[PDB]
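Here is the structure we will look at, set down as structure tokens.
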Amino acid sequence: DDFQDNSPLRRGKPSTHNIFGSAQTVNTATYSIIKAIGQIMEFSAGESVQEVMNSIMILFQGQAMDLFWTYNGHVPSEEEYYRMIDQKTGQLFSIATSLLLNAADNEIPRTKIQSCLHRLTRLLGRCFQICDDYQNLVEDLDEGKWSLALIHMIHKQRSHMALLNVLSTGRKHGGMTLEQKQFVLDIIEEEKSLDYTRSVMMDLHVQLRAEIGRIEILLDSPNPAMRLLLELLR
Amino acid sequence: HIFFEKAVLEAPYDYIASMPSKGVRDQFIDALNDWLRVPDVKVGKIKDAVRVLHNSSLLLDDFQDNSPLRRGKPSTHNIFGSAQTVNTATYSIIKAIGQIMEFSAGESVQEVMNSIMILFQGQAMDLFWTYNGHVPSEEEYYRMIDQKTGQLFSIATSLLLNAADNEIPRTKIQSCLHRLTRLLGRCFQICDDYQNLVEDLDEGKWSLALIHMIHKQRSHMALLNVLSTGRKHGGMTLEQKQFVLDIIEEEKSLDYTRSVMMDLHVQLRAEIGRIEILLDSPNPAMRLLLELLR
Amino acid sequence: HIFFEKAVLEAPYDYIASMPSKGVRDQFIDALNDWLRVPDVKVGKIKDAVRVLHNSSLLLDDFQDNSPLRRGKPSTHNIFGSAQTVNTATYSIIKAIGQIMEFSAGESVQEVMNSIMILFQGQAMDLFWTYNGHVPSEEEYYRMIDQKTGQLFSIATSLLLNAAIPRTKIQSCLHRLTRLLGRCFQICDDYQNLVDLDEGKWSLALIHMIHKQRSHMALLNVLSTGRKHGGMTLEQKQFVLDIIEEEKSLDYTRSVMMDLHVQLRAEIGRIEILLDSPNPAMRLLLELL
């Protein structure tokens, strides 16, 4: 990712692209994925592990959509964006859940809990991206990508034209500016766009709390560990 | 000295005033005259008014659509500089509005101002697509083409038809004439595209072939992805341009625009034949005019 | 549908409207109604028409000198491209004409049309003397300023006498005040910008240094041997600096402003005695400076 979405310094270390060269990092990454498939296969093959490889092939369809929009400039929808994020981030949590169940108690039914667990994973995976947005928009990503704020305004008739033409200057010139980004940041704060994502976050929490309570009655005990992860969002 | 002031402003417009345009608008006007039969005193100024608008739009295009040369001689942009050419074009239009108001004032000319404002809505769509990359539809392309070229012929007919020389009740003649005018303007664009693709204008514009092909599942992805590199680099390459030209020759693109051209001809001739039976005599000018459009 | 195609034409014009306009032409017109006393239903209309003309002119101007940032926000050149800005500026001026061609006025079509063509002559010259570096003279600078700035107020006044009880023995004594007021602004507006590279930014405090007969010929050649070989030298950067400071050209501009006033306060008085009605408004325009 830090090669396809050419990025600068990240968290104190330079991007792996500039150190070992572009051609070398690609080959090292493709090798490690195949190594991981072999470990996964090893531990178990009964119960059909043709659904743990069939669920990795999708993680590459997801990123392909994103690199086509950022390239060909096609504006996203709102429902279409939810699918793109589901394929890319949520599927990794789904793998972890789909392997634990395959060998847990060998006694529990689980028949009526398979669908329930997948419902929990989806909402948590979707949440972690929309919440991550708030930290990026308090910039440096206006070079092609599509946050939730930007998708809300370009669908609101007012000021839709202005921003669409501004971002177009970017992909033609390779980077927006240091001043125009202040213009784009100033538009967002006026129509209260950074307040429409906030009104969605407070909604998704009520869903997760309800979901666990539905699991908390299906032969289960408290989880002061699960309920301690959501507490770290003020 | 006023002789100097009036000649530094008008200097650029004189550079394309004398170029051999070889236009057809003049030939088109003298052919309707066989029907309308208006006094010669008029038929002079109208050519001298519709010509001002055409040359003015030309100055504004060879700047918007950045080109280095047009034919032989250099572009008006490179000679007089960018800043002057815009002001010279903007001023020249104001003369044309006055030269029209000069005589036509009875029949409510507010329908000759409502027919100029649209010629700028048309190019605004064009400069919005080529810039923001939005792919066109099929109906949107035909609608845009009417706004830009065909509306200029619309001015010509509405000024010719102001002289009801003791005849022409126009009760049955208003609508019928307009469809004849519309079809020829639409034709005079697509026909240029077929001669143009027998390249060098892949810097942004949207021909009929590209809009027809990107709606056929084969190579739909390929063509879309190649064009995006262009507006990012400002011109494709000498190599990448060969790829699109060979796709055209394989998916049989140069044969579907031909199959649309022959459709409008049979329709317009039917319209002229319907005009030739409505208390009128032969018009060997129109029936010889169609051959001068390739 | 159609609303889409309509909002691309009017996108740049609606963007320059949101700027913080200075707002002087909209008070000077309100002051003349004391004498003429035209109906309100027209005063609002005439103001709207003159407003679009000035905003449509400037869009061409701020582009005729490529500047990424004019004031606060980015320049229209760097948001909607360049081809879009020109093709919407052109549409706007034509639209203003059509609003004058209606009930606004019936017979004086040539009157308002001619005062629009002139506005472009005074602007073609500005572009010419900039493109060829041929610095102007004071005798022609006053021509340009009256042909480019005053030719806006003139239209505002010639339409206000077409609605309004006096007679035609007044209009000859109103155009004088306009051209004086129009000229005085450009010099004062330029003054505020003052209180190096050239690239066509004239003013009264700059055309006076190249013609001060003391050191005239010596200066006229410091500029050359330059722009086509390099920006400047290392002692010339101080040379051009200290030469202008000596005679303090900046105070000769002060003197010229003090003369229009003593003529101005006597120009309202002439009409002030023609029509037996005071003017508590023309006196308040002077609070601008």
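Here chain C follows Swiss-Prot, giving residues 414-577, 581-611, 624-717 in order.
Per deposition record, electron microscopy, 3.7 Å.
Heads up, the Cβ atoms here are built off N, Cα and C, so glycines get one too.
These features come from Swiss-Prot:
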{"type": "BINDING", "residues": "C:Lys435, C:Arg438, C:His467, C:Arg484", "note": "isopentenyl diphosphate binding site"}
{"type": "MUTAGEN", "residues": "C:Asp474 to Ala", "note": "Abolishes prenyl transferase activity"}
{"type": "BINDING", "residues": "C:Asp474, C:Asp478", "note": "Mg(2+) 3 binding site"}
{"type": "BINDING", "residues": "C:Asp474, C:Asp478", "note": "Mg(2+) 4 binding site"}
Neighbouring C-beta atoms (10 Å sphere around the C-beta of C:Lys435 (isopentenyl diphosphate binding site)): 8
Which of C:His467, C:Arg484, all binding-site residues, has a Cβ with the fewest other Cβ atoms inside 10 Å: C:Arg484
Conformational class of C:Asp474 (mutagenesis position) under the three-state DSSP mapping: helix
Around the Cβ of C:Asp478 (Mg(2+) 3 binding site), the count of other Cβ atoms that are within 10 Å: 14
Site diameter for isopentenyl diphosphate, Å, by largest Cα distance between C:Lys435, C:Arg438, C:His467, C:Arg484: 20
Of C:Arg438, C:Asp474 (the recorded positions), the residue whose Cβ has the fewest other Cβ atoms within 10 Å: C:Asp474
Pairwise Cα distance for C:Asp478 (Mg(2+) 3 binding site)/C:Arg484 (isopentenyl diphosphate binding site) [Å, integer]: 14
Collapsed DSSP category at C:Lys435 (isopentenyl diphosphate binding site): coil
C:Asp474 (mutagenesis position) versus C:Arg438 (isopentenyl diphosphate binding site) - Cα distance in angstrom: 19
Distance [Cα-Cα, Å, rounded] between C:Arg484 (isopentenyl diphosphate binding site) and C:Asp474 (mutagenesis position): 14
Rounded inter-Cα distance in Å - C:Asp474 (mutagenesis position), C:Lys435 (isopentenyl diphosphate binding site): 17
Where C:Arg484 (isopentenyl diphosphate binding site) sits in the secondary structure, as DSSP reduces it to three classes: strand
